[PDB]
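Note sheet for the following structure.
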Amino acid sequence: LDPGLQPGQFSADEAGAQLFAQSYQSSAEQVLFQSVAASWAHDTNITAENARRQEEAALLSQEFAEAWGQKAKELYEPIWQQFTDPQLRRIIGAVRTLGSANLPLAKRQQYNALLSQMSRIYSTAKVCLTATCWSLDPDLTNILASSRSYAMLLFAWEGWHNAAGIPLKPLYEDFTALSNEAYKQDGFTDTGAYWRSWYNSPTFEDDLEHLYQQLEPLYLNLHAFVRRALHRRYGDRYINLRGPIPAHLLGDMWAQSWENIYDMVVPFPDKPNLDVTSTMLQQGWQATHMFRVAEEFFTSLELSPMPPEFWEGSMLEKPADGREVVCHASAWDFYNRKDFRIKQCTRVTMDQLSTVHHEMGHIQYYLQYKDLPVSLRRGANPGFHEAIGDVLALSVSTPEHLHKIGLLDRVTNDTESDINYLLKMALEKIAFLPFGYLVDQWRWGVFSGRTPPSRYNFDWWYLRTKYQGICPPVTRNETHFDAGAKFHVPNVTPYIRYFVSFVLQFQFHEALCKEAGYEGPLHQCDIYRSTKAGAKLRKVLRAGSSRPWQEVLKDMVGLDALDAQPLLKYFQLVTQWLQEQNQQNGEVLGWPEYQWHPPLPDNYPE
Ligand SMILES: *[C@@H]1O[C@H](CO[C@@H]2O[C@@H](C)[C@@H](O)[C@@H](O)[C@@H]2O)[C@@H](O[C@@H]2O[C@H](CO)[C@@H](O[C@@H]3O[C@H](CO)[C@@H](O)[C@H](O)[C@@H]3O)[C@H](O)[C@H]2NC(C)=O)[C@H](O)[C@H]1NC(C)=O
Ligand SMILES: CCCC[C@H](N[C@@H](CCc1ccccc1)C(=O)O)C(=O)N[C@@H](Cc1c[nH]c2ccccc12)C(=O)O
Ligand SMILES: *[C@@H]1O[C@H](CO)[C@@H](O[C@@H]2O[C@H](CO)[C@@H](O)[C@H](O)[C@H]2NC(C)=O)[C@H](O)[C@H]1NC(C)=O
Ligand SMILES: *[C@@H]1O[C@H](CO[C@@H]2O[C@@H](C)[C@@H](O)[C@@H](O)[C@@H]2O)[C@@H](O)[C@H](O)[C@H]1NC(C)=O
Ligand SMILES: [Cl-]
Ligand SMILES: [Mg+2]
Ligand SMILES: [Zn+2]
């Protein structure tokens, strides 16, 4: 470790811990920057030489975390929990958590190599037909989204899950063992326990289950309504009106957002078309425009614009040279208080416009708390970070706002239009809830040992059927590793944050609309240009993790806990409507024929 990066000596009292944290921040910013930079060089230009540089940067970070983690223990183990400065208690608590730095050198290198190899496998996988080969983004994504051929959709779904999942399984087994070994030395029973501890709630899993119980009826009714719509297009042979939906027919590779099948379920097509993708294309929208439109919403709230370093450094389009990239959208903080970037293979679609807002929500957070101690530069909890951009997109998606930005010529305020809009939003927000919930249930079982490698896929599809009510369109077995075909698994990114975010964003929305002075239906609110709403939001963003999220939340929404009532209130109209339609259509809610799988096409795969 560079001598300038090594910890000195500090008094074993709170006054010395303050200087300890100051010296830590100075050195930590340099170690974080070089690490994030090396990750950026790889993810924007996947080469072996850049992967090698990234693994060495990870080794340096582990060396740094070991020297400062063990110094923080030696000096402050019996007294840090009693410090008067609460932000300083949080800094020390983070520094003394070594994570992968608890591993011996050899296993550190194994650990860093696995993460690198797993990331490279996921982002370089292809579905070859043998020279012609399709990538996940854009090729397979567009097939899942715009194709209505059961066989073509099946080819892409099966192709992707086989190409990405199968080679990942042996690596994911080794990573899980090393991850658990590392965090067991921090005092956690397994890695999942460490991940859950970020929410500082002894009742976390019970609170999540109680939230999902309130939301499940909404998903069940949407599920039955969409399944009926698919049955009218695909027939009785490929859709079982009392069974799960084949997982490749919902517009998305993971059946996690159903927006792409809106055209098949829109109840009142005579009303304005809320899918403005065709208009964006007709008008000539490009990537940089989508980001400028997103930025302009943020500045309308008196939040910060994107700095020059963002526009000069960001990758907002898939490179057209001979570069392999990680196309999965992401927002980057380089921890130097200057460089902030988004990496996204942006496509001109309505859903991609929301993704742009989601990612810029991260950047805005980074910009607002960049002056806090490096350890406090994160969300109050990870769900907060995932909710910022989505709250703004809830206003952007309103028919009235789409009209203002020239994407919707006719604006109507009638009940039929309300149902159209709320159904479209439900295809995106309600359909996701089961998936956002189940991913880390699977990963928690893997970390705990409940789910050994011999049951990776068995338990994955138990949960997919249990919560989402979908089924694989081809037979699967334990050679397949379908969980690994989802970006966040090989990239080791927790997922429960997204379930928290989809509930939280409606709490934020309700509070910001109240703050803005809006007194109409919650789903028609648009906080555009509300400096008051911006001031309330800014207060959350500038807090970082300096304060417990329960208190940050109460200051914002008046409640110190996640609550599903705002989401239910947002959707009340279409919730009632979907129940009426399903009753009138004699639908069966749920999938009692849980064992059913669709047959294979007669001409498959040829
Ligand atoms: C779309 O339209 C709804 C409904 O509008 C209402 O019903 C129509 C059939 C007409 O009779 C309209 O004249 C009538 O307003 C709008 O929601 C409504 O917004 C108004 C404010 O613009 C609300 O009135 C306020 O209500 C609060 C109490 O909540 C009072 O304190 C205020 O003094 C004021 O009266 C009204 O409650 C609200 N109605 C419902 C059912 O939510 C909606 O704003 C509109 N959408 C857009 C984008 O304009
Ligand atoms: C909308 C943002 C998509 C990209 C995002 N990308 C991640 C980068 C993660 C990362 C961490 C560390 C290192 C590298 C990468 C992010 O920004 O959080 C993402 O993954 N969203 C989720 C859920 C979701 C939100 N809104 C939706 C709307 C519809 C459907 C799903 C979701 C998903 O798509 O599964
Ligand atoms: C992708 O990364 C590689 C490094 O792995 C870059 O290649 C280097 O380019 C510089 C200048 O062009 C040369 O001096 C080095 O010798 C190259 N190294 C290797 C290993 O080839 C490459 O330029 C990067 N590509 C992009 C588009 O940034
Ligand atoms: C796992 O399955 C692989 C692919 O074939 C699968 O099983 C056959 C019977 C068909 O149902 C087909 O649609 C499926 O995709 C096999 O190649 C592989 O041998 C299987 N692995 C084990 C361990 O049996
Ligand atoms: Cl999380
Ligand atoms: Mg779409
Ligand atoms: Zn995010």
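Since chain A takes its numbers from Swiss-Prot, the residues it shows come out as 30-158, 162-638.
Determined by X-ray crystallography, 2.0 Å, according to the entry header.
Placement of Cβ uses the backbone N, Cα and C atoms for every residue, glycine included.
Long-range Cβ neighbours of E391 (mutagenesis position) (same chain, at least 6 residues apart, Cβ-Cβ under 8 Å): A361, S362, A363, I374, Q376, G421. Positions annotated as active site, proton acceptor 1 by Swiss-Prot, on the basis of experimental evidence: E391.
Within the same chain, residues at least 6 positions away in sequence whose Cβ sits under 8 Å from that of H520 (active site, proton donor 1) are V471, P526, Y527. According to Swiss-Prot, the active site, proton donor 1 annotation covers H520.
For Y231 (chloride 1 binding site), the same-chain residues lying six or more positions away in sequence with a CB closer than 8 A to its CB are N413, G415, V532, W581. Taken residue by residue with DSSP, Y231 (chloride 1 binding site) is part of neither helix nor strand, so it is coil. If you look up Swiss-Prot, you'll see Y231, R529 marked as chloride 1 binding site, on the strength of experimental evidence.
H394 (Zn(2+) 1 binding site) falls within a helical segment according to DSSP. Swiss-Prot lists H390, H394, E418 with the feature Zn(2+) 1 binding site, giving experimental evidence as the kind of evidence.
According to Swiss-Prot, the mutagenesis experiment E391 to D carries the following note: Abolished peptidase activity, leading to increased levels of amyloid-beta; when associated with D-989.
Quoted from Swiss-Prot for the published mutagenesis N445 to D: In Ndom123456 mutant; abolished dipeptidyl carboxypeptidase activity; when associated with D-318 and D-445. In Ndom1234569 mutant; does not affect dipeptidyl carboxypeptidase activity; when associated with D-318. Cβ neighbour count for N445 (mutagenesis position): 11 (other Cβ atoms within 10 Å of its Cβ, all protein chains included). For the recorded site, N445 (mutagenesis position), the DSSP three-state label reads coil.
Secondary structure at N509 (mutagenesis position), taken from DSSP and collapsed to helix, strand or coil, is coil. According to Swiss-Prot, the mutagenesis experiment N509 to D carries the annotation: In Ndom123456 mutant; abolished dipeptidyl carboxypeptidase activity; when associated with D-318 and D-445.
As a published mutagenesis entry, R529 to Q appears in Swiss-Prot alongside the note: Abolished dependence to chloride, leading to reduced peptidyl dipeptidase activity. A helical conformation is recorded for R529 (mutagenesis position) in the three-state DSSP classification. There are 24 other Cβ atoms within 10 Å of the Cβ belonging to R529 (mutagenesis position).
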Candidate mutagenesis positions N445, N509, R529, pick with smallest Cα gap to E418 (Zn(2+) 1 binding site): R529
Listed in sequence order, residues with CB under 8 A of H394 (Zn(2+) 1 binding site) and six or more positions away: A363, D365, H417, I420, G421
Entries of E391, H394, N445, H520 (recorded positions) sitting next to ligand 1, with Cβ under 6 Å as the cut-off: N445
Modelling gap (3 residues), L158/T162 Cα distance, angstrom: 5
Among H390, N445, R529, which are recorded as recorded positions, the nearest neighbour of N509 (mutagenesis position) by Cα: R529
Spatial separation of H390 (Zn(2+) 1 binding site) from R529 (mutagenesis position) - C-alpha basis, Å: 13
Rounded Cα-Cα span from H390 (Zn(2+) 1 binding site) to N445 (mutagenesis position), Å: 27
Neighbourhood of ligand 7 - recorded positions from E391, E418, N445, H520, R529 with Cβ under 6 Å: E418
